[PDB]
Amino acid sequence: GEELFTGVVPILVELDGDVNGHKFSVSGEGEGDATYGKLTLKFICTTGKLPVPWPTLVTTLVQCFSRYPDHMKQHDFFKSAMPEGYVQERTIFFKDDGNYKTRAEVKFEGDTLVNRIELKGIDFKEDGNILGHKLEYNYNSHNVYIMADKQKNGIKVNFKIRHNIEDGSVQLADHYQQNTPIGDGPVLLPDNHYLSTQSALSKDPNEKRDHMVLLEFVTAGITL
């Protein structure tokens, strides 16, 4: 599965969402170069205006593109599940607000790495930070904690995202994630470790559709 990521791999992302009954779709295209832990993607809201802030969707919108140091290669669950793929489920709890529940499949379709996602958001406040579009268009760096989930033959991941608001407060988004293989082939169950992630958000000055350009670098690390 690691051999599939030695070069530049095209990526396709499709999200079908519904948040407090607001339906929307997002499509994304770009490419990933896992040797450098690098992702380059452009996402479009194909249904018109996106009803939630772009930053709230970043985690949902392919951890197989992380750079795993040579010394940690035995801990790369994400690549090991390929090409058959993995199921990625989350609940994201927005503090003092609603939650997203997502289910995605990440796998190859021919040469393309595809991330197909369904998202449902419930219990959001209609003039809160999410539905009221009060989050800054930026993104902090942080560490993602990966643990084996031996019983489920997969991993559990927990992490908190802090979305900056212009008063100097943050909107917390607490993530609980599970990943399981689609195939029944062998996978790598890791020891506890983390992914250091950084994300830069931007706009295409020639793009009239509601969109997000995203550049991300991710490198694993482990404590000895």
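We number chain A the same way Swiss-Prot does; the residues here are 4-64, 68-225, 227-231, in that order.
Looks like X-ray crystallography, 1.6 Å, at least that's what the header says.
Note: Cβ is positioned from N, Cα and C throughout, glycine not excepted.
Here the residue is the original one, but Swiss-Prot notes a mutagenesis experiment at this spot, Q69 to M: In Citrinine; leads to excitation and emission peaks of 516 and 529 nm, respectively; when associated with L-68; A-72 and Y-203. The Cβ of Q69 (mutagenesis position) has 25 other Cβ atoms within 10 Å, all protein chains considered.
Under the three-state DSSP scheme, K79 (mutagenesis position) falls in the helix class. Counting Cβ atoms from all protein chains shown, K79 (mutagenesis position) has 13 others lying within 10 Å of its own Cβ. Under mutagenesis, Swiss-Prot gives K79 to R with this note: In Topaz; shifts the major emission and exitation peak up to 20 nm; when associated with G-65; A-72 and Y-203.
Taking all protein chains in view, 12 other C-beta atoms sit within 10 angstroms of the C-beta of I128 (mutagenesis position). One entry in Swiss-Prot concerns the mutagenesis experiment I128 to V. Its note says: In EBFP2.0; shifts the excitation and emission spectra to shorter wavelengths and increases quantum yields compared to BFP; when associated with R-30; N-39; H-66; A-72; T-105; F-145; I-150; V-155; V-171; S-198; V-206 and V-224.
Under the DSSP three-state reduction, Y145 (mutagenesis position) is assigned to coil, being neither helix nor strand. Neighbour count (other Cβ atoms within 10 Å of the Cβ, all protein chains): 22 for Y145 (mutagenesis position). The mutagenesis experiment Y145 to C is recorded by Swiss-Prot, whose note states: In mut1.9; shifts fluorescence lifetime from 3.03 to 2.74 ns.
Listed in sequence order, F165, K166, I167, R168, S202, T203 are the same-chain residues at least 6 apart in sequence whose CB falls under 8 Å from the CB of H148 (mutagenesis position). While the structure shown retains the original residue, Swiss-Prot records the mutagenesis experiment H148 to D with this note: In Cerulean; leads to improved quantum yield, a higher extinction coefficient and is 2.5-fold brighter than ECFP; when associated with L-64; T-65; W-66; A-72; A-145; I-146; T-153 and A-163.
Recorded in Swiss-Prot as a mutagenesis result, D155 to V carries the remark: In EBFP2.0; shifts the excitation and emission spectra to shorter wavelengths and increases quantum yields compared to BFP; when associated with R-30; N-39; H-66; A-72; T-105; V-128; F-145; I-150; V-171; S-198; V-206 and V-224. For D155 (mutagenesis position), the number of other Cβ atoms no farther than 10 Å from its own Cβ, over all displayed protein chains, is 15. The secondary structure of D155 (mutagenesis position), as reduced to three states from DSSP, is extended strand.
Experimental mutagenesis is annotated in Swiss-Prot for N198 to I, with the remark: In mut2.1; shifts fluorescence lifetime from 3.03 to 2.50 ns; when associated with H-145 and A-176. Within 10 Å of the C-beta of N198 (mutagenesis position) we count 11 further C-beta atoms, all protein chains included. DSSP classifies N198 (mutagenesis position) as coil under the three-state reduction.
Here Swiss-Prot notes a mutagenesis experiment, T203 to H, W or F, with the remark: Results in significantly red-shifted excitation and emission maxima. DSSP gives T203 (mutagenesis position) a strand state.
Swiss-Prot documents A206 to K as a published mutagenesis change and attaches the note Abolishes the tendency to dimerize and leads to monomeric fluorescent proteins. Neighbour list (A206 (mutagenesis position), Cβ cut-off 8 Å, at least 6 residues apart, same chain): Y145, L220, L221, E222.
The Cβ neighbour count for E222 (mutagenesis position), using a 10 Å radius and every protein chain shown, is 22. Among the mutagenesis experiments that Swiss-Prot reports, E222 to G is described with the note: Suppresses the 399 nm excitation peak, leaving only the longer wavelength peak at 475 nm.
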- Query: If we check Cα distances from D155 (mutagenesis position), which of the mutagenesis positions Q69, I128, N198 wins as closest?
  - Reply: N198
- Note on the structure: Taking only the CA atoms, the spacing between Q69 (mutagenesis position) and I128 (mutagenesis position), expressed in whole angstrom, is 26
